[PDB]
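In what follows, a single structure is set out as structure tokens and then discussed.
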Amino acid sequence: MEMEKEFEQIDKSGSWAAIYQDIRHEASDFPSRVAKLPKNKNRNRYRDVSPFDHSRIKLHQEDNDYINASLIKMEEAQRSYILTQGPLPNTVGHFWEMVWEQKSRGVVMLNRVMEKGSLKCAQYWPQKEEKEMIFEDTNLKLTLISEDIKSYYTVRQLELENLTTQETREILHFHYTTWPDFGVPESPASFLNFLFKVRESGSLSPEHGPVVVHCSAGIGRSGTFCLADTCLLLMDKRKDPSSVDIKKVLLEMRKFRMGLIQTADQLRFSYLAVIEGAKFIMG
Ligand SMILES: O=S(=O)(NCc1cccs1)c1ccccc1
């Protein structure tokens, strides 16, 4: 079926939970043996969210190459993304090592450091220009260059220096600051505006490594971001945009990381975002 009318048909019939459970039943199951080794317990935020072995990002280290991060490679859309958990106190150095080694331009953050009164990820970037951060375990230095605070999101320019070689690179930090503590946003308008700002920066484009996107577990809000982006790109590429099937795209992405889209409300919000976004692209 088309999307917008499949949408109203699920709303009128109140069957979002049944649609979402079908997706969960059909989703791929691949091994995640490296994630479960005992030496990696303090590298995982949640015991039930792990990268598959076949698609995990490897650190360029011979001691321990593990990070909770996955490469999502979308062949027809010609886009790639790295989805990862919010960094932990003992993985902030690994996080920036990955950004460096994978040649990423942008980092997309969809959570606040504290939500619901608890810490959802480490304070992994500097908050003042004159107070830079040094990660001694991976030999990197990170400096805040500039910060632009808007009503729904903040954009930061950061400098990452590889202290071994003295090479430097500019990284863009795109921080969506207004996702509600419970549920999903009422309108997708500010989320779409944010997505378009990431696109306009070059961070999603083939001349760079894959964008790094995270929330707390790296599957829920993060899944919504890449699912909406890929679906809108396919609608631009194909002769028949109404052939784009959001459930099929989601199942394809779940071949690369488990659990993408965590609730039926997140699934409904993803439909809403693609539907509204497709009108703005044209008119
Ligand atoms: O016809 S669509 O599948 N896509 C239209 C587009 C053409 C080019 C980019 S987007 C559609 C329309 C409205 C709501 C959902 C889906």
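Any Cβ shown, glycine's included, is placed from N, Cα and C.
Taken verbatim from Swiss-Prot:
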type: MUTAGEN; residues: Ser50 to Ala or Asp; note: No phosphorylation
type: MUTAGEN; residues: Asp181 to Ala; note: Substrate-trapping mutant
type: BINDING; residues: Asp181, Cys215, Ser216, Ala217, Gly218, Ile219, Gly220, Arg221, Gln262; note: substrate binding site
type: MUTAGEN; residues: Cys215 to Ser; note: Catalytically inactive mutant; abolishes sulfhydration
type: ACT_SITE; residues: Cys215; note: active site, phosphocysteine intermediate
Nearest recorded site to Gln262 (substrate binding site) by CA-CA distance, among mutagenesis positions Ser50, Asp181, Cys215: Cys215
Most distant Cα pair in Å, residues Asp181, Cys215, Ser216, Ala217, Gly218, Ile219, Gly220, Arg221, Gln262 binding substrate: 16
Sparsest Cβ surroundings (other CB atoms within 10 Å) among the binding-site residues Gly218, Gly220: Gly220
Residue with minimal Cβ packing [other Cβ atoms within 10 Å] among the recorded positions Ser50, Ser216, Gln262: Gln262
Rounded Cα-Cα span from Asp181 (mutagenesis position) to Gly220 (substrate binding site), Å: 13
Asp181 (mutagenesis position) to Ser216 (substrate binding site) - Cα separation in whole Å: 12
Spatial separation of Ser50 (mutagenesis position) from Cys215 (mutagenesis position) - C-alpha basis, Å: 14
Cα-to-Cα gap, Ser50 (mutagenesis position) vs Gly218 (substrate binding site), nearest whole Å: 10
Secondary-structure category, per DSSP, in which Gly218 (substrate binding site) falls: coil
